[PDB]
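**Q** There's a structure below that I have some questions on.
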Amino acid sequence: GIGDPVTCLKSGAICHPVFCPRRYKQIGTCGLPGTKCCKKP
């Protein structure tokens, strides 16, 4: 659940590799890549 490559979008999480700026956080992905999805912490 919340915290995946797909569901990541389900939470409107942003797509950012390496890390994610801003007071945001999630620890998700984007797609097949180990992208770093960020969402409202």
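Throughout, chain A uses Swiss-Prot numbering, with the displayed residues spanning 24-64 in order.
This entry, so its header tells us, was determined using solution NMR.
Cβ coordinates are placed from backbone N, Cα and C, and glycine is handled just like the others.
Quoted from Swiss-Prot, the note attached to the mutagenesis of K33 to A states: Loss of PIP2 binding and loss of liposomal lysis activity. Decrease in fungal cell permeabilization. Impaired antifungal activity. Listed in Swiss-Prot is the mutagenesis experiment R45 to A, annotated as follows: Loss of PIP2 binding and loss of liposomal lysis activity. Decrease in fungal cell permeabilization. Impaired antifungal activity. Experimental mutagenesis at this site is recorded by Swiss-Prot as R46 to A, annotated: No impact on fungal cell permeabilization. Impaired antifungal activity. Looking at Swiss-Prot, you'll find the mutagenesis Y47 to A noted as follows: No impact on fungal cell permeabilization. No impact on antifungal activity. Mutagenesis annotation in Swiss-Prot: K48 to A, described as Loss of PIP2 binding and reduced liposomal lysis activity. Impaired antifungal activity. Decrease in fungal cell permeabilization; the structure shown retains the original residue. Per Swiss-Prot, mutagenesis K59 to A is noted as: No impact on PIP binding and liposomal lysis activity. Lack of antifungal activity. Lack of fungal cell permeabilization.
Would you situate these features in the structure and describe their surroundings?
**A** Sequence-distant contacts (6 or more apart, same chain, Cβ under 8 Å) of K33 (mutagenesis position) comprise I25.
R45 (mutagenesis position) is surrounded by 9 other CB atoms, counting those within 10 A of its CB over all protein chains shown.
Contacts of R46 (mutagenesis position) defined by a Cβ separation under 8 A and a same-chain sequence distance of 6+ are given as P64, in order along the sequence.
DSSP gives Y47 (mutagenesis position) a coil state; it is part of no helix or strand.
Around the Cβ of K48 (mutagenesis position), the number of neighbouring Cβ atoms within 10 Å comes to 15.
In the three-state DSSP scheme, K59 (mutagenesis position) falls into the strand class. Of all the Cβ atoms in the protein chains shown, 20 others lie within 10 Å of the Cβ of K59 (mutagenesis position).
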**Q** Work through the mutagenesis positions one by one (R45, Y47, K48) and name whichever has its CA nearest to the CA of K59 (mutagenesis position).
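**A** For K59 (mutagenesis position), the closest Cα among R45, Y47, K48 is found at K48.
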**Q** Within 10 Å of the Cβ of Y47 (mutagenesis position), how many other Cβ atoms are there?
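**A** By my count, 14.
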